[PDB]
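Peer 1: Next up is a structure, given as structure tokens.
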Number of protein chains: 2
Amino acid sequence: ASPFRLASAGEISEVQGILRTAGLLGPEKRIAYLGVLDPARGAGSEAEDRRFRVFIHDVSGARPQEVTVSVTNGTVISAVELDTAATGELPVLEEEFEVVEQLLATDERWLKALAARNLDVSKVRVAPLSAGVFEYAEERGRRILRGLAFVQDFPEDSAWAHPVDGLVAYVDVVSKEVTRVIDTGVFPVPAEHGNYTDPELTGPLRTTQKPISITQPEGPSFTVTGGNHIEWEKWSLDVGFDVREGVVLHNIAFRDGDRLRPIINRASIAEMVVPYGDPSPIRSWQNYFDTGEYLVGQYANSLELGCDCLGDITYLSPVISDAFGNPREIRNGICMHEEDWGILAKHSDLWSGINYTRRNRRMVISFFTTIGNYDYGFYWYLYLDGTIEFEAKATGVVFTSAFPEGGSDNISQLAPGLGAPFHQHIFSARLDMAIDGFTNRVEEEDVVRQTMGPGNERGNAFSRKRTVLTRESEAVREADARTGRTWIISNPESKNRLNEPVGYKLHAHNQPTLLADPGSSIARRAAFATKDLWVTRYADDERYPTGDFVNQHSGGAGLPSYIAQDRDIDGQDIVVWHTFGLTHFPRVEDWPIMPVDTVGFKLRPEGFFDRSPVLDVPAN
Amino acid sequence: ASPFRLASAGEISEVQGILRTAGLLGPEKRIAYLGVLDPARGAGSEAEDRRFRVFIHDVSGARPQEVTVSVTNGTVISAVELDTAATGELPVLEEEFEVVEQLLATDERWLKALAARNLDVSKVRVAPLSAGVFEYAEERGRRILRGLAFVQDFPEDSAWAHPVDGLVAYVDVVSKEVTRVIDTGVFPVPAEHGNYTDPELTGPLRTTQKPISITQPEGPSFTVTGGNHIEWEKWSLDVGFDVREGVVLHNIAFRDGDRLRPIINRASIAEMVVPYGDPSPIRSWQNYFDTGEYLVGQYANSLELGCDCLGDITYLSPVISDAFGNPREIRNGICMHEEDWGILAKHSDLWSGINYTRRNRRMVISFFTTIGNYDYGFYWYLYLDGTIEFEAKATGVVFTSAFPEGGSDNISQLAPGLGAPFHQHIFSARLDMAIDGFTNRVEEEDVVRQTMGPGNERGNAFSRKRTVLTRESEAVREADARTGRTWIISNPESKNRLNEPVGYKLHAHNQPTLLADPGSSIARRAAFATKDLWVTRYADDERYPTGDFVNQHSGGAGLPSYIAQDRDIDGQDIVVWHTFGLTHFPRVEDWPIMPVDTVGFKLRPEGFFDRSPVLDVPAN
Ligand SMILES: [Cu+2]
Ligand SMILES: [Cu+2]
Ligand SMILES: [K+]
Ligand SMILES: [K+]
Ligand code: NA
Ligand code: NA
């Protein structure tokens, strides 16, 4: 019944059949992206129409297509041929990654570079990375990956310990040609291993950790219906999954007495960029768009009970398409559980004699993905008190290089001769807002300091100000931690009992945004990452801050193009795009495998309720 | 046998006996503060001298004294008379708070003000608050409290729902005289009750929360020896308790191989100030120094198992002195336990085939205190990966006023006619550093953006810079979130295997600092709160950022005075004082009892270790 249910294997197979029937999926075609579309605005009024969007690649080099299918009706809604040099290449195919090492292994230039370094080609792994857009005119309209080399000494060796600096190659993964091999000079390949399961390196394992047992003897407090509809402690939502974005939350709402009150229509991480800050030509092109170029959902891990997710866990196993349109399940790819969260509210009152304490808890929805050396966890939290929070967890093995003799301003040393280039991990959260419905606006709120003088003779007063963002031209905003800057999303047509528009306040971490020079390729391609907050008017085709096709795509799409429309956002259907990230100067403690570091944001109700929403929580 | 052990009931009784015998504790004497002194530098050689520091007030108006006694040898080490008009008044006595309501109840001016408002005097509670120093010359050298009125309709009613605005009184708590009653005009007393245990207000309690059971079938992984010495997962420390500061951590060190490596010599919250930003003369003097004026440890709650602290809990029950020198135990006042903390490190490697996941945990040491309407939780965390973290949790009932007709730039509305004046809660963490020993220095680290051009042709490079703080005149620093500013404490004479000084990096939340005008009384008395980071040279007598006697001190005491010495801090025994706080514009959701909100900071190792310190953690 629910139009927000997860895609099923049968739906994916049926999309395959519809595409085949339409002549759009012959043997040379590959599915580079496939996902269910959300129901149209106002659609609830009518019957089910489950539509899927597909990006179809052609291994013969013919132009690819973007296609929308109605699986319900068995029809192709639209099919358009793409000019990729203009609008962007399709996301990288899992099958294209392996091409790189294979092709390089028989290239005379590559072999000569390896021989100069006394390296056995059979032991050289190649990290096949996205190419971006630089000065190589021959790449325009071609699907390129760039390869960086790492030595793997034996089958279970961590190759990341042994970067081969001074060497990079470019490969056309459709024509299967090595277009360039660049060798700027030999660097020693760091010899120390980074094998974090080798007893020689770990030493004797700790015997001091006693078990922590977390159980729910009566089961969890949330219910799951229709496969992915969650109800928990007044909250209601649907947990979606998309191969590009990963976990997507739909219809986040809170049951306040008799009213189901919407808060956020759709929440997702709509892009993530990982830009490298080492000016060496070996890596100066290196920027991952894990969401837009790689598709983070497709690399979601299967999460193990007791290790990845502890306690009473309810799993979802989302289905995605493989390269041929066949369904494949990611078993136990999404964890759902509730966690104790310490004290909720507490007061010991002298005058009344009443001592009161209540405990907090949060609902958790999470998944974990692996992109080469890096592993990222995506966690959404709902709290009893109405707070909504997202947290990203970064771990894995840091990307390495040689450490230059004489040091570096752009690389840190992890081990003898082993460097780790500086980089960032920057996320964009797309929050399609629906505070008490779709009529919303955003205000920027700053603390206001006041001068000592008349009306403030003791110089103690302080205040705040709010500025409504009325049009998209006014809605590209930056952090100001010093002035406690936040952004409030409110509904000017829905008032609380004190006659104030109901709202939610976004609290950012105020981490640095994109550091690259504004004239760089990456600043143009990751324009969203240069500012902390953007507000747009909702539109069906405005899904990602980087546009539909990010791979080898220049500036020209995404948020800067959307904002130019200068639409009314003052009491309208709006979308907040929040940039937030980590700036990583790797430390020795990050090696040989990195302890988790985190970044995120939260929203708290701001006069959304008529009083605390947790007065009906019982004593523990 | 450890000099860092908690005070025994007998030790306190011994101080009482020494004082009495010495003629220093007659019938008019009151103990306003009593605490054990830490060992002086390098004293681990000589045999111990357990010394206690005592502030003695005199209720007949005789001059107070600061006294040091040795319980080991049964002697008075020193007794010095204080000129309070010069150096500040002693902390407020619980017995002086009680004087205010009693005295006002028979004052004609107070009765006249209540009669105009038709309020039964027997129902009027008075919040007796610290006075500060303003324009009243007659207050110098006198102990004053200022009282604000709240109506309590019946014994179990929350009086905070019913503030009596336009009225304030000043009381001399020694001469027991009402020095002033100020009535600026009647404001309606808000009528709605704020009784969060009344079913009429809570509605039917939720029956939807199923149990979360946290147990440790083999007990906890930490050991407690000598009463308060903790060993857990490589960490070593002593948990102290002081009536002023509350929980204090001593000798935080980490066992790296066969070496016990010091990190922090002493960690405490050395002050916390709650300044109000409402320019009404009814409240414009209102600033709580919860630590310095009230003494937070004195009001520490007894914590209930299953309620306040969940799981396998080990309690400390610290002893403090009452006003007459008798020992009083705070039963179950400190919670100690370890918590699961999600994923520690994770990587799924394609090339090696090895899938690796480890879980994190943290040691928690916490207490909760109640200051009138407010309740604060203080939490220290030690993580497996070497991270040290502090978190304050703010809850309780917000301080209220009338909400003016026409609104307010300095007060928010919580309920009909009920206001909540704007205010801050600002903490000072005093960290007596000992990174690999006492020879330390601090560097300020900023991200450095780079311009596209020669050496950076693609404009992707970024870097960072570090500035050593060499002298105290250079060591008063502010946040810069935009530039990712942090501070590193290192030991220039202890290097890791890569030949870099070992260090720890402090990560601030970058919340706003003190908002008051720089010329205000509060900016002078709480100067520490105006800047994010201070570094001083260690000195025995430099304990609090606001000085020893905060109550009614005119200003300039503490950090500003210490810093003025301009001592060498470059490779010396130094102390870091971090200011961090919440700026609170109360929301409707904070009423009638406030859901917890939080603030804090953390420090992470920065090349302190030679590689990840958690490679020896076993699989779950
Ligand atoms: Cu990183
Ligand atoms: Cu507050
Ligand atoms: K059909
Ligand atoms: K003795
Ligand atoms: Na919207
Ligand atoms: Na020190």
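Going by Swiss-Prot, the residues shown for chain B are 9-628, listed in order.
If you check the header, you will see the structure was determined by X-ray crystallography, 1.5 Å.
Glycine too: its Cβ is placed from the backbone N, Cα and C atoms.
According to Swiss-Prot:
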- B:296-307, B:379-384: substrate binding site (BINDING)
- B:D298: active site, proton acceptor (ACT_SITE)
- B:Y382 to F: Loss of activity (MUTAGEN)
- B:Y382: active site, schiff-base intermediate with substrate (ACT_SITE)
- B:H431, B:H433, B:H592: Cu cation binding site (BINDING)
Peer 1: Here the recorded positions are B:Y302, B:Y382; which one has the lowest number of other Cβ atoms no more than 10 Å from its Cβ?
Peer 2: B:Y382
Peer 1: Given the recorded positions B:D298, B:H431, B:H433, B:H592, find the one whose Cα is closest in space to the Cα of B:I379 (substrate binding site).
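Peer 2: The answer is B:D298.
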Peer 1: Quick one: pull the CA-CA distance for B:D298 (active site, proton acceptor) versus B:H433 (Cu cation binding site), whole Å only.
Peer 2: 10
Peer 1: Measure from the CA atom of B:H433 (Cu cation binding site) to the CA atom of B:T299 (substrate binding site) and give the result in Å, rounded to a whole number.
Peer 2: 12
Peer 1: Ranked by the number of other Cβ atoms within 10 Å of their own Cβ, which of the binding-site residues B:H431, B:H433, B:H592 ranks first?
Peer 2: B:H431
Peer 1: Taking only the Cα atoms, work out how far B:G305 (substrate binding site) lies from B:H592 (Cu cation binding site), in Å, as a whole number.
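Peer 2: Answer for this pair: 24 Å between alpha carbons.
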Peer 1: What is the total of other Cβ atoms whose distance to the Cβ of B:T299 (substrate binding site) is within 10 Å?
Peer 2: 28
Peer 1: Using DSSP and three states only, what is B:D298 (active site, proton acceptor)?
Peer 2: helix
Peer 1: An 8 Å radius from the center of the B:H431, B:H433, B:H592 Cβ atoms defines the neighbourhood of the Cu cation site; name the other residues of that chain inside it, in order.
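Peer 2: Residues close to the Cu cation site, other than B:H431, B:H433, B:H592: B:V282, B:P283, B:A402, B:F430, B:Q432, B:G589, B:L590, B:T591.
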Peer 1: Taking DSSP as the reference, which of helix, strand or coil describes B:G305 (substrate binding site)?
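Peer 2: For B:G305 (substrate binding site) - judged by DSSP and reduced to three states - the answer is helix.
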Peer 1: Reported as an integer number of Å, what is the Cα distance between B:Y296 (substrate binding site) and B:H431 (Cu cation binding site)?
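Peer 2: Checking the Cα atoms of B:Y296 (substrate binding site) and B:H431 (Cu cation binding site) gives a distance of 10 Å.
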Peer 1: For the C-alpha pair, I'd like the distance in angstrom between B:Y382 (mutagenesis position) and B:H433 (Cu cation binding site), rounded off.
Peer 2: 11
Peer 1: Quick check: of the binding-site residues listed here (B:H431, B:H433, B:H592), which one has the Cα closest to that of B:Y302 (substrate binding site)?
Peer 2: B:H433
Peer 1: Specify the secondary structure state of B:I379 (substrate binding site) as given by DSSP, simplified to three classes.
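Peer 2: SS state of B:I379 (substrate binding site) = strand.
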Peer 1: Return one of helix, strand or coil for B:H592 (Cu cation binding site), based on DSSP.
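Peer 2: In the DSSP reduction, B:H592 (Cu cation binding site) maps to strand.
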Peer 1: In three-state terms from DSSP, label B:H431 (Cu cation binding site) for me.
Peer 2: strand
Peer 1: Determine the Cβ neighbour count for the residue listed as 'active site, proton acceptor': the number of other Cβ atoms within 10 Å of its Cβ.
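Peer 2: Looking across every protein chain shown, the total is 23.
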